[PDB]
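Worksheet for the structure shown next.
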Amino acid sequence: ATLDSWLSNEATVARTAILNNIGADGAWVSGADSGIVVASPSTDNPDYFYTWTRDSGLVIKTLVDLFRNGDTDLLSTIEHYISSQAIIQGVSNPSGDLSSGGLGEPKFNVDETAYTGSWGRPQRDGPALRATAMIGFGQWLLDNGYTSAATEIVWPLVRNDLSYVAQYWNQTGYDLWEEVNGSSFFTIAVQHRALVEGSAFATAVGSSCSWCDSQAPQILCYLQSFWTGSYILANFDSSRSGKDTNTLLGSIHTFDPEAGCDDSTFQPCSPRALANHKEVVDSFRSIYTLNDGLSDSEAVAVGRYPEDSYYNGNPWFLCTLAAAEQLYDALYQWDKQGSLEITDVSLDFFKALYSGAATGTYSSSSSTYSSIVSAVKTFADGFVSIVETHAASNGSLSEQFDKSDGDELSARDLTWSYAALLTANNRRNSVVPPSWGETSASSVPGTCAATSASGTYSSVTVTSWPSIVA
Ligand SMILES: *[C@@H]1O[C@H](CO)[C@@H](O[C@@H]2O[C@H](CO)[C@@H](O[C@@H]3O[C@H](CO[C@H]4O[C@H](CO)[C@@H](O)[C@H](O[C@H]5O[C@H](CO)[C@@H](O)[C@H](O)[C@@H]5O)[C@@H]4O)[C@@H](O)[C@H](O[C@H]4O[C@H](CO)[C@@H](O)[C@H](O)[C@@H]4O[C@H]4O[C@H](CO)[C@@H](O)[C@H](O)[C@@H]4O[C@H]4O[C@H](CO)[C@@H](O)[C@H](O)[C@@H]4O)[C@@H]3O)[C@H](O)[C@H]2NC(C)=O)[C@H](O)[C@H]1NC(C)=O
Ligand SMILES: *[C@@H]1O[C@H](CO)[C@@H](O[C@@H]2O[C@H](CO)[C@@H](O[C@@H]3O[C@H](CO)[C@@H](O)[C@H](O[C@H]4O[C@H](CO)[C@@H](O)[C@H](O)[C@@H]4O[C@H]4O[C@H](CO)[C@@H](O)[C@H](O)[C@@H]4O)[C@@H]3O)[C@H](O)[C@H]2NC(C)=O)[C@H](O)[C@H]1NC(C)=O
Ligand SMILES: *[C@H]1O[C@H](CO)[C@@H](O)[C@H](O)[C@@H]1O
Ligand SMILES: *[C@H]1O[C@H](CO)[C@@H](O)[C@H](O)[C@@H]1O
Ligand SMILES: *[C@H]1O[C@H](CO)[C@@H](O)[C@H](O)[C@@H]1O
Ligand SMILES: *[C@H]1O[C@H](CO)[C@@H](O)[C@H](O)[C@@H]1O
Ligand SMILES: *[C@H]1O[C@H](CO)[C@@H](O)[C@H](O)[C@@H]1O
Ligand SMILES: *[C@H]1O[C@H](CO)[C@@H](O)[C@H](O)[C@@H]1O
Ligand SMILES: *[C@H]1O[C@H](CO)[C@@H](O)[C@H](O)[C@@H]1O
Ligand SMILES: *[C@H]1O[C@H](CO)[C@@H](O)[C@H](O)[C@@H]1O
Ligand SMILES: *[C@H]1O[C@H](CO)[C@@H](O)[C@H](O)[C@@H]1O
Ligand SMILES: *[C@H]1O[C@H](CO)[C@@H](O)[C@H](O)[C@@H]1O
């Protein structure tokens, strides 16, 4: 009633607010070059008036999925993005140059110049997210007969990013929250995905990605160590508990609708991902006043990690939305498989929502199934309701909402907040992204090796774009 209605409305605001934060015509970010996704129009306290490789990557992947589903008007946005990245790849910055680490730089000025101050650099997820975003578009181009655009523009750009991933996966760097210098789940996860899809894309254009093939399996091997037996460790080399929404994002951004509940890939329905979901959400239940009085079968306001002090440590729109997207993903998966399984690892997740939960396999026509899925759906919607309750009356989504009063704080009109809304809504509606080949990339090697593979670097020049019609 309320929710379905607010969601449809919000999806429209979310799409518009995103376009507003992209240069060089975006109404809120005058100054940004063409195809430059700005984190937020906020230039002071905090200053988010910059472009991050991760942020743009996530946003554009969302735009490509909408485009592929019929939002044909986004073509020019996507093209401008690709053109801008051809340039960014080549900008010399504190992380290096194209072939010497430059690709790992977290952010840049909106005018495409380097950000020279001190920053937690590099962030190795960047290159992986950008490649994933471009491959999505490249696939479309191949399908609609624009072979040249795909082979000559997209592939070469992707090849650079894939080379960086294969070369440095096994080195520490900063996490997505830009604070912990170590080895992070989200990064490893998204890096594994990029090499797999990168390899298939290379073959599709009549080329190859040898470095994608040898490293993918090794990245997967390494990923297995993040499981502690109870939850997914967010980062190695950290002194925190390790419970972080970082792990929810890694699962949802690597969700493959063709996958079963694979533990090796931390799929949304995997017993390990469900157990983790419970550990992570529960960690915020007693630390936010906003969560006072809700029981364990009720949705709560979710933050990044329980130890967060940023602006005092508050719930985040995107974190709360991720908690719900993982559930929508799992519902979809169970629905396609036609059954759901409860194991000892995931019993606690299930039991908190359906007290008669017991291990076993439940077909989709069973009473237990019916009872579990209704409860999960209601819990997932609960998180979305929290968002809706704290959004501004006109739909504006901020970075955070106050731990005590629910007021919006930190960066205003955060692009990422809007993209997280769009994807949660899509999933809720059974609108899933194209598969990335998880069904042929979930096998763990017998022994993990600390290794790398050196690919190849070459500067791309985007002279012109063919007259593409959608
Ligand atoms: C729903 O309704 C909302 C309520 O109205 C609406 O939000 C409002 O949106 C307008 C824009 O449409 C925002 O206006 C901007 O306000 C800036 C000042 O903000 C501070 O002070 C305000 C007033 O007291 C506060 O309310 C405001 O708080 C908000 O932001 C906080 C921080 O993120 C947040 O924590 C709070 O919770 C709250 O959300 C904040 O404290 C003002 O600076 C800005 O002016 C720029 O833009 C104008 C045009 O857009 C230009 O004319 C002007 O000259 C400024 O341009 C400079 O900055 C731009 C980027 O923002 C660049 O593009 C320009 O090139 C230029 O940049 C130069 O200067 C920079 C200086 O540092 C430099 O870095 C650059 O490199 C360059 O040299 C503008 O007036 C208003 O703040 C919003 N209000 C609220 C409450 O959020 C919302 O959008 C609606 N949503 C939807 C979905 O429709
Ligand atoms: C490059 O690749 C290699 C090969 O894949 C990576 O090497 C693997 O590294 C992992 C992590 O060190 C390692 O697993 C550890 O094995 C120990 C036993 O042999 C465990 O004692 C250790 O436990 C920690 O992590 C557990 C989760 O697996 C937690 O349950 C446990 O509490 C420990 O976690 C705490 O302590 C760590 C210290 O490791 C701390 O940083 C955490 O934040 C937390 O506080 C691990 O399970 C594998 O043995 C290694 N594999 C091989 C073949 O050597 C290497 O790490 C990669 N390097 C980079 C930078 O990418
Ligand atoms: C993930 O992919 C592996 C192969 O690499 C399968 O064996 C597994 O069943 C899942 O599909
Ligand atoms: C499944 O496939 C992986 C990927 O190559 C192998 O390394 C593994 O040993 C298993 O056969
Ligand atoms: C890292 O190590 C692997 C296996 O030990 C090598 O095959 C690889 O080429 C790199 O040296
Ligand atoms: C990645 O780093 C390895 C070391 O594990 C080198 O052997 C390889 O050549 C590449 O530079
Ligand atoms: C890894 O190493 C190879 C071979 O030295 C280079 O060609 C590549 O650019 C990267 O530095
Ligand atoms: C690595 O490989 C690419 C593609 O073959 C070359 O163009 C590049 O110069 C480097 O040799
Ligand atoms: C490496 O490859 C890029 C992309 O084809 C070229 O632009 C460059 O000239 C070099 O051959
Ligand atoms: C590839 O890199 C060169 C710099 O070496 C740029 O001039 C080009 O625009 C592209 O970014
Ligand atoms: C794309 O191509 C131009 C030459 O046409 C180079 O200057 C640029 O560095 C990139 O290789
Ligand atoms: C302009 O230059 C680039 C790189 O040299 C080509 O890829 C493009 O087709 C046009 O000739």
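Note that chain A is numbered according to Swiss-Prot, with residues 25-125, 127-495 shown in order.
Just so it is clear, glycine is given a Cβ too, placed from its N, Cα and C backbone atoms.
Quoting Swiss-Prot on the mutagenesis of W144 to Y: 2% of wild-type activity. Note on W144 (mutagenesis position): other Cβ atoms within 10 Å of its Cβ, all shown chains, come to 17.
In the three-state DSSP reading, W144 (mutagenesis position) counts as coil. The feature substrate binding site is assigned by Swiss-Prot to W144.
Positions annotated as active site, proton acceptor by Swiss-Prot, on the basis of experimental evidence: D200. Within 10 Å of the C-beta atom of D200 (active site, proton acceptor) sit 25 other C-beta atoms, taking all shown protein chains into account.
According to Swiss-Prot, the active site, proton donor annotation covers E203, on the basis of experimental evidence. Within the same chain, the residues at least 6 positions away from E203 (active site, proton donor) whose Cβ sits under 8 Å from its Cβ are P131, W144, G145, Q148, listed in sequence order. Under DSSP, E203 (active site, proton donor) is assigned to coil, being neither helix nor strand in the three-state scheme.
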